[PDB]
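Reading through the structure tokens given below for one structure.
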Amino acid sequence: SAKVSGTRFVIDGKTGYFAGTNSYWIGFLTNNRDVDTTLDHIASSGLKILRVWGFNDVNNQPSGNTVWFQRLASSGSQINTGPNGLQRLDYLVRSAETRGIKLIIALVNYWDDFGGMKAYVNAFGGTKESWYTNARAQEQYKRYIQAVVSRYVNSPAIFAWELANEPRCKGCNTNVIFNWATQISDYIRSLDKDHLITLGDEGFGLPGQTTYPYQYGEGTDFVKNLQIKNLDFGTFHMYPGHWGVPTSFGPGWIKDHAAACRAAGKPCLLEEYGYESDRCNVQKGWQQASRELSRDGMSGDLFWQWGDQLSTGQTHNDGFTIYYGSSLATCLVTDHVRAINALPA
């Protein structure tokens, strides 16, 4: 149900460009109806891919019925397969199977939200930069990958396994993440031969311009990582307001990634993007630049992030949320999906 064909994706046997979104919170909901209604809204919007967090790491177990997936400690780490643990991810997967949504499931965070590499450093020592070569942290991270992947190997709702959300190794030789991603993607492939696998990086480090995002200072080399055999497609993210570059850098950023993916013979996915101001105009310009490259390396995009109305009220507005039913969703979801459906075949 989710494959690659040259520089394009194939979902439900259709080859082409797909739109999707991100919802880090959907895998942690404890109300099944809130998962179903959010997926119904995403599916009715014509979105096919949903990127979620498949991690929830803590150093101390939270109180009450708070959801957690893994507790990390120097000795005795535990993976939660209970009702407030991975059973919440199981429900998301089953609800996505029913509703025709393909999930990208990231397996650790580079950032501290939901624990991240920081929670592993707290348990296993070292620094965030040494996390990739920290044997005890990598041993537990692989145990966690096995615990998640083994549950959904036979699900048609997995778009791709994703190694990490936005992995960086600040100031590291770019071989650190390259070697790490090679060994972890080979590990995931041993557990699941058929689903796609991707890195989850921001896409820093590649030719095109001399601005900050093109530099190798965050430990990644986009072109180098596209050579990894068991990574099926390239991912890149786009946040000019955090990166000291204008919004007008967007089309070139997209073009430069699509050219690298084209040269590698793999699809590119613009996996997160957002801007806080003049949102419709700014982000519609980027969606057009991406759609225009649909036969030249780009094969989809996911905005960050979905917003909805749950039993617990409106979901969080982090300045990038696009709420279902809003005028901004008509601009960046309805009109986008209609423009994708109009692309030549």
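Residues displayed in chain A correspond, in order, to Swiss-Prot positions 29-373.
Even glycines carry a Cβ here, placed using N, Cα and C.
Per Swiss-Prot, substrate binding site is recorded for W81, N193, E194, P195, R196, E230, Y267, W271, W332, and the stated evidence type is similarity to another entry. There are 20 other Cβ atoms within 10 Å of the Cβ belonging to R196 (substrate binding site). Secondary structure at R196 (substrate binding site), taken from DSSP and collapsed to helix, strand or coil, is coil.
For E194 (mutagenesis position), the same-chain residues lying six or more positions away in sequence with a CB closer than 8 A to its CB are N137, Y138, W139, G228, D229, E230, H265. Annotation of the published mutagenesis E194 to A in Swiss-Prot: Reduces catalytic activity 100-fold; the original residue is retained in the structure shown.
Sequence annotations record features per position, and here Swiss-Prot assigns active site, proton donor/acceptor to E194.
Here the residue is the original one, while Swiss-Prot reports the published mutagenesis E300 to A with the comment Abolishes catalytic activity. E300 (mutagenesis position) has a Cβ environment of 23 other Cβ atoms inside 10 Å. Annotation note: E300 (mutagenesis position) sits in a strand segment as assigned by DSSP.
Among the features that Swiss-Prot reports, active site, nucleophile is placed at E300, with the record citing a curator's inference.
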Which of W81, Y267, all binding-site residues, has a Cβ with the fewest other Cβ atoms inside 10 Å: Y267
Neighbourhood of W332 (substrate binding site), C-beta criterion under 8 angstroms, separation at least six: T49, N50, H265, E300, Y301, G302, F348
